[PDB]
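Q: First, the structure itself, so that you have it in front of you.
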Amino acid sequence: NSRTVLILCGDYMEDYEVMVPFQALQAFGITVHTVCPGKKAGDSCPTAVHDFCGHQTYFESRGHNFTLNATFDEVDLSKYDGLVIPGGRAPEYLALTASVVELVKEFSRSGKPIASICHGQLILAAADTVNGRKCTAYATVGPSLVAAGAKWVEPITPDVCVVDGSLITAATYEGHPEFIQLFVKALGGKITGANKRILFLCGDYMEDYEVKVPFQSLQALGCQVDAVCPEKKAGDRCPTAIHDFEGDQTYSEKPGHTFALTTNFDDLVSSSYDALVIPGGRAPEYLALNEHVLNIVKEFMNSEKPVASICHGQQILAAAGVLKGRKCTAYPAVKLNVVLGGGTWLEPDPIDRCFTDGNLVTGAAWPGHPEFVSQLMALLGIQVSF
Amino acid sequence: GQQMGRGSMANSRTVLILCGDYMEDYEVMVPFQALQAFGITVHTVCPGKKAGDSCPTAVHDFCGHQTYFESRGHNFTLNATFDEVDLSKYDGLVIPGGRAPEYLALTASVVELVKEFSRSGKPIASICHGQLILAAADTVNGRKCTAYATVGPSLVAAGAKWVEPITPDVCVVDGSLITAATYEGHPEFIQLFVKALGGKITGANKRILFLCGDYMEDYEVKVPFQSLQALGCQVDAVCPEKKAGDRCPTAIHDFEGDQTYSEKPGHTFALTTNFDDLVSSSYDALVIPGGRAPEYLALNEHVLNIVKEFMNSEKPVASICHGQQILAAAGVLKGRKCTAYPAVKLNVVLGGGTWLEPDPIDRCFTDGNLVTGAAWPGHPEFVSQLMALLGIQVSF
Amino acid sequence: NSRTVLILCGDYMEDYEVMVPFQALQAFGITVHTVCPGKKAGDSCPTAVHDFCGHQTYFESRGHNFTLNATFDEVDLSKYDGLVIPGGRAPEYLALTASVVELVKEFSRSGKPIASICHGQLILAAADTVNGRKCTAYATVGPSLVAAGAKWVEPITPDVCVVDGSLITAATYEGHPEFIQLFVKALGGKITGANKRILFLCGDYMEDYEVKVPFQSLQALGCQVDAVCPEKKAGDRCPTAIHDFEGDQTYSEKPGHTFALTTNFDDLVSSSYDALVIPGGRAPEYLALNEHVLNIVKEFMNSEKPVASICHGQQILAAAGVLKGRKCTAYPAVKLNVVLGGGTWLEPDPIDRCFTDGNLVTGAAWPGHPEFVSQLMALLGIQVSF
């Protein structure tokens, strides 16, 4: 009934490509270990934000530091049911690290599932494990996979995934939902109950992980997931903020990935949605002022549909007056808004704790994604069974 | 550093600023330096930190999006230690905004401090997000107050008579409680606090012009400009080829361990009058911020002409840091005495001037009509010496 | 017959204005030493990237850290034939360091050549060594030079250079080609065979040094050098990336100087050039997918004309199929591409070593520009003789 999965990490792997699988898979009940050659449990890796700005290739800036939870030197490969390889700029050097090539060789000859995304596939080409195997990758990776005897599948769109028995591949983090889903299925997983429409209340400078990880995690299960922002329409984008904890008395801020909205705020019917999700960051403080944002929250809470809100997301719940006589957590500073909103505080120590009060699920910040999503799934009647 | 018990004199005051990591860089530095220029001793504390430690600050600006964006501002060095504060010694409390208030508001020792200060009745001036701490200290029930618009629901839930800020410069006073929405309200915010402190301003019916440019230093424009507006001066800012409501990007210059200063983007700065409509003889004084604008401004003939016009008629001219490149190039420093950013001693000496060593770095000097400072730490003496030339006084 | 040259460095000196002469002059056979007061050999200076973006003056971001190879305190000036002084924001504080003014004064009295660029000339004003001498500089440096008695030449375009006897000046890094050439001449050097046409295959996020250093070194020799990028015209620009080694397991990335293309990609005829150069960075991975790019590379390789590729540029050669049975080095990660493209790997140890195999020169990364450009010159019949 359970699984354990290894993620092969390195310096400047793409932030989304490690974090989404890492937390979506934990949310689904699987144990996940992260390793990097040369590093031990509790070391960190810098990450890359790869995005487009209309140049002929992607731009890069720094993402959240990513703290490993395991020690590469001590990994016993027989304890793992599958392997995940994030993209970004880590694979190109990990592909030349003898200890990584050996690990990947060994894991591939066991026949266990390997899910590899974007530049990840370079490590597979170096390990010579793709001969006669069908696979996609970031388009610039295709020549090397071709030269390694792969059956290359040109990614006609950025969300393309390929499955070839135990080999799962994707081109970019845009393919995360099908990529993760195909990997869960490869592990023997069966997903039930995912026929749900979910709405995300987004805004500018919401937190980069706190929108993308729950959004993709729920898509991977099979949910129809929509993202709205007042005054914007489908295909408009929201800048995002990366909040990290770099030793000051509060978090740091830098730009994250831009995030594509999918539907029109004015067009929305709340009745057609099964649940609401509220990312944190700096959008909730201003969304908390929009009446139509408050009306939507009031409708869900009234009708006892699941509402999941994380971190600063609870500022909109408090301002809507829907926290009265309710129990919830939030970012520690947002305890002010919870208590002032008539709510009872649940203490987020450690900061990845999440809580359920009837139809309301709350978390405190991005480390809490596994619990946040898991507890949302329980309210939605979604199960992953092995 | 300041003489730390000076505000105890009868004609003076001591004010405490409640600081924290990622407080808004203007909302700490402008009252920190304006209040000193007005003859007030100011202490700065952060919970869990001591005198001499420093706090990161946030630069909060708008850029076309639905809420502000942020980058790092100047590091701010504390001059007092939080857990040795004797509250009974302070006549006033200032609370900056930015990202510090939300966590300070959940710090028990900070809430204890604002409660205790609140029941004393002495003036509290809180700006932008600072007001979150007041909500948490429960000190606003039935009191009139404004704040950044997003601090609204909290103030209301704490029983405030909330005043939605219609424009970003809105300020509210309810007895000794003074509140502003954003730094755009600094001039009135600071004026109202000075007044609540018993301060009386005389002589401030003056017109003052700032010679601005791209990548001028962020504090060296903002601080003198808003300090002078807080006195009730009409202050205008011009840049060649730009007009009213155009903006200049600014540079944050700080010292971070290398043999010279580092540079990062600062806040954008709005010019107030057209470069070409301006009538320079209608101004009482000239101010020249530093940074990297002066080196290119020093090549503009209209800029040099305005400089010669003021020095000619012996009107007050205040220049700081690199500003003195413009003066040197204008030929107007010949036989004159001044300081500058240390590097700019080259320009001063080459311009026939006599060098006044900026030691310590916050020292400013006056030679007749000419006030000069070396860098942004010198703003208290810099605005003080310009006030004394203009006949402006703040009296307690 | 050789020459030893000193470069007077400081913190926040302009990245191009130290690196370009540092590496061109070594390529030309000259020994170059780099010093900064208060620092010893093996210490580093931060650098500034000064670029234009439509504001009324330049903007600044951080460039590559620069490692000094000599110790200021230990300089014996009678052993240097020439002196170079980079611009940026270092000269303004350098000009008030008494040991720096003394050094320049002593050097100037000897009548030996001094090349000073941009803001560099502030130190000359401070040293009072410009009275009656014809010089240019960055426009904002004019009044100081005039006040020091200079015969000022207002730079009308950013590439203006002036030579007055042993004094060579330039206004900006746009003037590097003539600036460097004039300095080589002042040292008694004679350049022969540089009447060649060279084509740089450029792209977005190519590496900042890897385009600029080889490009401007080739121009300083007298070569006509064109730069092209798919879908772009003469006058278009590419953003560049700065890759530096800052203690992580792979390089960091930050924006570099934007680079102007000189000629239209679509009109281009490959046969009208004598040689090809390919910079590294992140452009090669995407350029390797462009058919016309690969056609240009096959034409040069087939006709056996000199081809010089550095770092990641070899991704393009490899995809072109032209590394089959060839010998070459590349950025270490790029070995995957070399081997999979049928090449024989040459270990770039030390990292600044370059290799020639017939018409093909390869280097591993920017530290290798001295040998990269030296070996290209050898194939083109270009020489610098003293």
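Quick note: numbers on chain A are straight from Swiss-Prot, i.e. 3-388, in order.
Method on record in the header is X-ray crystallography, 2.0 Å.
Yeah, the Cβs are placed from backbone N, Cα and C, and that goes for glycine too.
According to Swiss-Prot, the active site, nucleophile annotation covers A:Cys120, A:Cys313, on the basis of sequence analysis. Feature annotation from Swiss-Prot assigns active site to A:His121 (among others). The domain 'PfpI endopeptidase 1' annotation in Swiss-Prot covers A:5-190 and is backed by sequence analysis. Quoted from Swiss-Prot, the note on the mutagenesis of A:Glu19 to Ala is: Reduces catalytic activity 1.5-fold. Almost abolishes catalytic activity; when associated with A-212. Swiss-Prot lists A:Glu94 to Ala among its mutagenesis entries, and the accompanying note reads: Reduces catalytic activity 10-fold. Almost abolishes catalytic activity; when associated with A-287. Looking at Swiss-Prot, the entry for mutagenesis of A:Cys120 to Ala says: Reduces catalytic activity 2-fold. Abolishes catalytic activity; when associated with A-313. The annotation that Swiss-Prot gives for the mutagenesis experiment A:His121 to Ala reads: Reduces catalytic activity 3-fold. Almost abolishes catalytic activity; when associated with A-314. For the mutagenesis experiment A:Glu212 to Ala, the note given by Swiss-Prot reads: Reduces catalytic activity 2-fold. Almost abolishes catalytic activity; when associated with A-19. What Swiss-Prot notes for the published mutagenesis of A:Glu287 to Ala is this: Reduces catalytic activity 6-fold. Almost abolishes catalytic activity; when associated with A-94. Mutagenesis annotation in Swiss-Prot: A:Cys313 to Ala, described as Reduces catalytic activity 2-fold. Abolishes catalytic activity; when associated with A-120; the structure shown retains the original residue. What Swiss-Prot notes for the published mutagenesis of A:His314 to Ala is this: Reduces catalytic activity 3-fold. Almost abolishes catalytic activity; when associated with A-121.
Neighbours and distances for these, please.
A: The Cβ of A:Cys120 (mutagenesis position) lies under 8 Å from the Cβ of A:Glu16, A:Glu19, A:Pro88, A:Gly89, A:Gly90, A:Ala139, A:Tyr140, A:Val143, A:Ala172, A:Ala173, A:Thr174, A:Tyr175, each on the same chain and at least six residues away in sequence.
Taking a C-beta cut-off of under 8 Å and a sequence gap of six or more, A:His121 (mutagenesis position) has these contacts in its own chain: A:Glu16, A:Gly89, A:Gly90, A:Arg91, A:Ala92, A:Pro93, A:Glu94, A:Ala139, A:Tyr140, A:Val143. Under DSSP, A:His121 (mutagenesis position) is assigned to coil, being neither helix nor strand in the three-state scheme.
Secondary structure at A:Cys313 (mutagenesis position), as computed by DSSP, is coil.
Residue environment of A:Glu94 (mutagenesis position) contains 25 other Cβ atoms, counted within 10 Å of its Cβ in all protein chains. In this structure, A:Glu94 (mutagenesis position) is part of a helix by DSSP.
The Cβ of A:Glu212 (mutagenesis position) has 29 other Cβ atoms within 10 Å, all protein chains considered.
Neighbour list (A:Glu287 (mutagenesis position), Cβ cut-off 8 Å, at least 6 residues apart, same chain): A:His314, A:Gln317.
Just so you know, the Cβ of A:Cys313 (mutagenesis position) picks up 31 other Cβ atoms within 10 Å once every protein chain is counted.
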Q: Taking only the Cα atoms, work out how far A:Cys313 (mutagenesis position) lies from A:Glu212 (mutagenesis position), in Å, as a whole number.
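A: Cα to Cα, A:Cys313 (mutagenesis position) and A:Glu212 (mutagenesis position) are separated by 8 Å.
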Q: Go through the mutagenesis positions A:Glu19, A:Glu94, A:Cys120, A:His121, A:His314 for me and flag any whose C-beta is under 8 angstroms from a C-beta on chain C.
A: A:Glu94
Q: What is the number of other Cβ atoms found within 10 Å of the Cβ of A:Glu19 (mutagenesis position)?
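A: Step by step: centre on the Cβ of A:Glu19 (mutagenesis position), count other Cβ atoms within 10 Å, giving 29.
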Q: State the count of C-beta atoms found within 10 angstroms of the C-beta of A:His314 (mutagenesis position), not counting that atom itself.
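A: Its Cβ shell of radius 10 Å holds 29 other Cβ atoms.
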Q: Checking interface proximity: list the mutagenesis positions among A:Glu19, A:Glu212, A:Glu287 whose CB sits under 8 Å from a chain B CB, in sequence order.
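A: Checking chain B against the mutagenesis positions, the residues within range (Cβ-Cβ under 8 Å) are A:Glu287.
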